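Take a look at the structure set out below.
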Protein chains: 4
Amino acid sequence: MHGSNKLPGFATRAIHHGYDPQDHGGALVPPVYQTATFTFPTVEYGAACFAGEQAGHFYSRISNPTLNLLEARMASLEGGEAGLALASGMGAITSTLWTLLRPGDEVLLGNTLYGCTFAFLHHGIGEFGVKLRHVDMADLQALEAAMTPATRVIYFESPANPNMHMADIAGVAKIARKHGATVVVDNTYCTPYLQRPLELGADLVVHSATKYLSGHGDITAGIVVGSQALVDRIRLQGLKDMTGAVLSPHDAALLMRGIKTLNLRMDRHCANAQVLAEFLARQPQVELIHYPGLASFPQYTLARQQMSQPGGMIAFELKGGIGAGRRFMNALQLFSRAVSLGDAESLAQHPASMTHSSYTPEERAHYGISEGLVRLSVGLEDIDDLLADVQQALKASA
Amino acid sequence: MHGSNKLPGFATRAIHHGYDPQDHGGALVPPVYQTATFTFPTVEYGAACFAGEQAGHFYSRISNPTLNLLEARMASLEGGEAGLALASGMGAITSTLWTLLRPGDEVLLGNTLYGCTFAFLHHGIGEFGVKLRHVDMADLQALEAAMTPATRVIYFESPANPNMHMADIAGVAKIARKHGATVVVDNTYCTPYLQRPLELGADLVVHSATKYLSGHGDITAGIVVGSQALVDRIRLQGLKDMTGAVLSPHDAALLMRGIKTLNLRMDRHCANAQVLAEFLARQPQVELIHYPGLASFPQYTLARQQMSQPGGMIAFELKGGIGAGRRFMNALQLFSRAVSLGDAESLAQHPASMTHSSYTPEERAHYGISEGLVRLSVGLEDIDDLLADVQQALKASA
Amino acid sequence: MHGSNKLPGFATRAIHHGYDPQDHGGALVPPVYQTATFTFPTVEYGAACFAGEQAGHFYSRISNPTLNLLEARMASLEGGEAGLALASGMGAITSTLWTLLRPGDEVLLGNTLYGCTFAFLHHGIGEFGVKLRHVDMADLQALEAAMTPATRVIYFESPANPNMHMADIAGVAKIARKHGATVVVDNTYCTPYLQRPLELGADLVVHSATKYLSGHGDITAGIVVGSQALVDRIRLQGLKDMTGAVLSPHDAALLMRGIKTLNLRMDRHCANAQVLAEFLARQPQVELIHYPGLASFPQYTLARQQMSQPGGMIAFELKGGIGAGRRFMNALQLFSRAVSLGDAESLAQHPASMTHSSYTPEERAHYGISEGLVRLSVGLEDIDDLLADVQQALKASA
Amino acid sequence: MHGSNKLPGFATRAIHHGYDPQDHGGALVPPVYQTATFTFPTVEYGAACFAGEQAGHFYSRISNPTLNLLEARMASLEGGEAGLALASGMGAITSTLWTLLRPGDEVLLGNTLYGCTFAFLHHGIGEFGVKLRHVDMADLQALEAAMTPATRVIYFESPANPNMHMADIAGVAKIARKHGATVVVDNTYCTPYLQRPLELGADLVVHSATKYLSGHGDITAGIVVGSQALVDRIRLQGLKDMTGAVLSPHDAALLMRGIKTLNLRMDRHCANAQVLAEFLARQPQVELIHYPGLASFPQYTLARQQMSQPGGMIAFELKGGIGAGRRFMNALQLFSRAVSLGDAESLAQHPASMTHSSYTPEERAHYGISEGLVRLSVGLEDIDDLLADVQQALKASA
Ligand SMILES: *Cc1c(COP(=O)(O)O)cnc(C)c1O
Ligand SMILES: *Cc1c(COP(=O)(O)O)cnc(C)c1O
Ligand SMILES: *Cc1c(COP(=O)(O)O)cnc(C)c1O
Ligand SMILES: *Cc1c(COP(=O)(O)O)cnc(C)c1O
């Protein structure tokens, strides 16, 4: 049915939402508001801007029109009411959590977390008297059992950093609705093109827009999407007062540029990673593979229900442990050795020998990290070139 | 008589410090390192990059060569050991204090702060079990009388926002050294061209680079300068984990561009501001007037000790109260009605009918804010046009 | 057939060719050389760079590393020896022809041309002693018969901008071997992803990089690719001395950003256009459709033979004439009315009522422009939304 | 004095002219229209737009709102009717001359020209039938005798890129008026802040905005200022059709940023320059010195008549010829060895061993280039550091 109130499709909105060129001298690309302050015609229009009474701007840290279009567009893409743009992923996560939690509050966390998130919680906010508990968010019994009435927030990534462990977002939402908690999901890996946690009951979605959304590895940015009520608070307290993590209008404009090919890029990320994952499963050097699009995936059924495509990230374990991981990493000639993900260029990392090298093997097992675990951000290059590079590096891995 | 590569002068260093073109293909202006991530030649090289050895970049949130140049240069200008660059002034202050303070520690503050510093403190970090206390930082006895063994940090501005109130920085530092407290000075209004708190005994300096250091009103940014020990902590804890206020390499490059004219612009700001404050002082409509370069200024002796020039900001209180504020502000044709300062274009605000418009006269009294107070950021325009515009707007304020 | 002598795939080279992060501090994305000028370690290493005896820059109007990477990359994608980046499409075209022609030389031109190319030739260089001859370049017998000993250059677009008329590039190149002319093809419409004239025997290719190569409509740029000797000549005469059409490094970086999704965007442009064009052919009001992908296209077999895909451009003819054209255009809610093409946003133009409405109905006819001629640049939106917009607007056409 | 048609001073206009923040949501700094194309609300609005009725925009190569701001501001600064922004100084020169010259026309030229301008004239437009004669533009008898009916343009720099030879601009205009000829002056060295050739009777002014206007060595740009009717033709023929030398809106915004400190930088460039000149003029290693601000300067009087300050450029000749100049350049440690000028960083060049190194001693003396001629672009650094560096390089010049 063609409809009068039917949403334009994802691609259309990623390109167009929230912008009419007619409102801006006909400019097809929005002009970039690289400006710190705005001006007032009088002080009555000025006082009304500080009140949230008129929808005109005063200062770029609080709100900016280039930033607003990005936020509006991202909110559309996630299906949410409102968006906030910030200087990084961590800036999104810290501004949100700082806003929502106070001493005595408890936050329930996914069992594994992105390292700096884990750092923010245990060495940052968790040292200012906020309580932390990890649970397996795929274990709805154990989550139910962990809830107190001090439980203010449930925060997780899905899929999660190390082995791609999923959580059942709607089943988690159900339990949060019962006890009255706020569910915050890091949707970095899937993006709104593949997973929309707000449509599954989550209250807030955070993103490292540094990754897939930008797509080209040339900005650092974060996004928060949720209801107006919550995002308004994160804007006026978390951002304004508590992190100062303001995104550049230059970078916001690059971000929107990237978002315009998001669907296209993700289709290719996913098509390439599928092929690569299936390659890796059949290789003698490989003990174990975690990829949502392989049938062997433990949470395969949950992956097809809550994500429309299995994603661009692969984690696998080399048989020969840390030495094998090192040699594999040092052999790659197309894949680059780097932290980060979601660029056009394929990336790889081996926490045992990189990010987490100055731990012991036993302390790595504590954080879900195998000695042979290698993570791949499969990029947009030709798959035959990527297979040739991976095959050659597997040989060198012995 | 000191010569042979002596310490180069302030202008020279503002243009050249930390950069020889021969190390980047002869490029006179350093290339902008607008990249999120960096690559390693081996995994072992990368083990060293997170561990602190063979340092040379993994991820722009922690560090980036464009930012490193800015940081080093601002360190040279302030005479500190190390710099840090962030997404905003608030980014600098929050990252600093989040790092230095924990529940049970106390911090002492100047009587009046920048609005959001004040809001961070009372409604942010204060609500996380950190004790706050306001002293007059010109009164060395009163400061001594507030010290406790839990006092970890002394934070203030000088001059400070409303009335241009100075602190005896050398005096505060002596006390702080006895007590093991860290002194953090917000040096935004002066910049290192006019005042260098580290040479007077402060430990850390912070800036809204949004203002004078950028000078052109097109970026939001902050800086921190101080000891390697303190800055390494602020970088690796406050910024990496607690704020995520990452500065865009693009804007960091505009900031370096602004710094290149800093002496020249500050000379002009100060020359324009002098003429205007002498003018305003001879005016029937103008009650009191707060400019450090008037002989009448209460702390004239302290200000000439700490500041090489009297600044670019004027505060004056008007006889007609709020009504005369509104008429004066709405009458300006050259000065712009906006918050912010240190821009090429002259700015004017009047908190009674704008920033603090719905606070009613009493809560305003408890912050230093007179009902007729008008703040001027004097800009770079021709002094005669600026005179004419103030002239004309006093007439209409009756 | 493994082995390192294999050419990497087009998408790999669009992302990586000519750049190794290791040579620039690990920066995954190359730093932007936003610098006018370059420096020398000695006056002797200076004397080498002006002569071309040493690899090194001196001045970004002649040469700059950000541009040089863009150039090397475009050369690889077209399969030429060398490239040159310029401030616009017309910068590439004029820099080329100013370099190659002198009074007395003849240039054979394709029968229709881009309006501004046409204007340059007849009202510009043509008025300076260079003779012009139009010829049907799809008619090899006629082209042979037009050659004369004064013929220096054969220049054309394929497909050609208005009606998608095409020329046999291998056929033209072979006539040009025989007589001695230099063949230059404007390959804007296809990009190197779809058509590679150098590989079919052309000497030089030019682009409006403003269109598809950029893909996102935020920049104005041009590219020449050809033999080292011809491009060097165009660099050092046409660009340096005769146009000054220097590309901003910033923009060159955006163009490299756009090229990273070129194959992905072209695939989607083309799929969307195939679907739209089939629809347009089945519809009452359409007199005559022209799309290379439909069998009714007069040079169907030639298109199939020189282009890997039929492209993103459609021209059709409404039955109601000039009036039905204005009516359809004004009815568009998603397609935007504007000149240009190869954006993510779909564009529509109607010369009789827009670009060529200054003219009379019979002067439009001299240039091959029907009265109901509508041109569509099909973008990357969801095809269903674009179908609906064009369905909706065909109704409004009676 | 005060009259209602009052003109704001140079610095005010450089910062404000042609922009009201109220016309763009209050944005203190103008938004950057980084867009290639522009949209129409109806087909008819666009029709009356290409035609020139209605003040809207269609394509950024023709015209762009950011560029038009820069163009109005530069027009104001030079006291001319209309402005044009281009990709480089050469862009402006060529776009100008290709508009006004045709085969058989004569252009009369100052005796010496910037090498690239000379190259354009002799090896470019001059090889298309345009006649060239060089004449001394200070000798008015010689110029009157040089005039012919073919003489359509008189083009020169003043001061001129040799030896700072000046032209009698008002004298020249009086002779050109007698014969209908168009006088175009390259005012790069002075900028409008120091010389306003249009006020002395010139028709058109050209600028490499790459130099002092930008001030910071980070862009390549050109400006033309003159009468509405000439500029229009240069835009709609030279720019649009004959060079395609389109300025990036981003670089245009950086150039506006630079112009905001033009007075202030030029004041310092000249004060540093006056100091090095008075020093250099007393050194035994130094034969001759060409600086307008020395009393011994042959054209002292004319210089002071056209120019409010003597400029930031110095040329001198070392007694020891080619080897002296080589040893001097090589010894420099603050001054950079580079071509270009008008940067905040001080630059120096020695044509005999650099630009014109490949040439012979007799061919250099033919263009007025001594074997020992050194040219300094005096920068904004501390004059004491600059003195020490020139000093030390003078001692090594033995
Ligand atoms: C990178 C990342 C972050 C951190 O974001 P930044 O933009 O790097 O600060 C958070 N979560 C996930 C899942 C990430 O990958
Ligand atoms: C503006 C300002 C700040 C805040 O910095 P932002 O860059 O606006 O975050 C802090 N201190 C002073 C004195 C300021 O003026
Ligand atoms: C647009 C176009 C040009 C001109 O390029 P600009 O970037 O607009 O200067 C040349 N040829 C074709 C086929 C074009 O479409
Ligand atoms: C540099 C220069 C030019 C040329 O300008 P570009 O921006 O380099 O093209 C023209 N005239 C003078 C006097 C110059 O110095």
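Per the header of the entry, the method used was X-ray crystallography, 2.7 Å.
Note: Cβ is positioned from N, Cα and C throughout, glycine not excepted.
Annotated features, as they stand in Swiss-Prot:
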type	residues	note
BINDING	A:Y59, A:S60, A:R61, A:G89, A:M90, A:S208, A:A209, A:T210	pyridoxal 5'-phosphate binding site
BINDING	A:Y114, A:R375	substrate binding site
MUTAGEN	A:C116 to S	9% of wild-type elimination activity against L-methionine
MUTAGEN	A:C116 to T	40% of wild-type elimination activity against L-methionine
MUTAGEN	A:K240 to D or E	Marked decrease in elimination activity against both L-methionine and DL-homocysteine
MUTAGEN	A:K240 to M	50% reduction in alpha,gamma-elimination activity against DL-homocysteine, while retaining elimination activity against L-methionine and L-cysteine
**Report entry** Cβ neighbour count within 10 Å of A:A209 (pyridoxal 5'-phosphate binding site)
**Finding:** 31
Query raised in the report: Is A:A209 (pyridoxal 5'-phosphate binding site) helix, strand or coil when read with DSSP?
Result: coil
Report task. Check each residue in the chain of A:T210 (pyridoxal 5'-phosphate binding site) that is at least six apart in sequence and keep those whose C-beta is under 8 Å from its C-beta; list them in sequence order. Result -> A:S88, A:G89, A:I219, A:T220, A:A221, A:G222, A:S340, A:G342
Requested in this report: Sort A:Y59 (pyridoxal 5'-phosphate binding site) into helix, strand or coil using the DSSP assignment.
Outcome: strand
Query raised in the report: Say you check the Cα of A:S60 (pyridoxal 5'-phosphate binding site) against those of the recorded positions A:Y114, A:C116, A:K240, A:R375; which is nearest?
Result: A:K240
Query raised in the report: Taking only the binding-site residues A:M90, A:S208, A:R375, which one has a CA atom nearest to the CA atom of A:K240 (mutagenesis position)?
Result: A:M90
Query - A:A209 (pyridoxal 5'-phosphate binding site) as reference: those recorded positions from A:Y114, A:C116, A:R375 with C-alpha within 10 Å of it - result: none
Query raised in the report: Here the recorded positions are A:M90, A:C116; which one has the lowest number of other Cβ atoms no more than 10 Å from its Cβ?
Result: A:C116
Query raised in the report: Any idea what the Cα distance is from A:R61 (pyridoxal 5'-phosphate binding site) over to A:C116 (mutagenesis position), rounded to a whole Å?
Result: 24
Requested in this report: Quick one: of the recorded positions A:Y59, A:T210, A:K240, flag those whose CB is under 6 Å from ligand 1, and say none if nothing qualifies.
Outcome: A:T210
Report task. Please tell me which one of the recorded positions listed here (A:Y114, A:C116, A:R375) sits closest to A:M90 (pyridoxal 5'-phosphate binding site), measuring Cα to Cα? Result -> A:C116
Query raised in the report: Hey, does DSSP put A:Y114 (substrate binding site) in a helix, a strand, or just coil?
Result: coil
Report summary line: Neighbouring CB atoms within 10 angstroms of the CB of A:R61 (pyridoxal 5'-phosphate binding site), all protein chains considered, total 23
Report summary line: A Cβ under 8 Å from chain B is found, among the recorded positions A:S60, A:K240, A:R375, for A:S60, A:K240
Query raised in the report: Which ones in the same chain are close to A:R375 (substrate binding site), with CB under 8 Å and 6+ residues apart in sequence?
Result: A:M313, A:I314, A:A315, A:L341, A:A348, A:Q349, A:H350, A:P351
**Report entry** Distance [Cα-Cα, Å, rounded] between A:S208 (pyridoxal 5'-phosphate binding site) and A:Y114 (substrate binding site)
**Finding:** 11
Report task. Using CB under 6 Å from any atom of ligand 4, narrow the binding-site residues A:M90, A:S208, A:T210 to the ones that qualify. Result -> none
Query - Other CB atoms within 10 A, centred on A:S60 (pyridoxal 5'-phosphate binding site) - result: 29
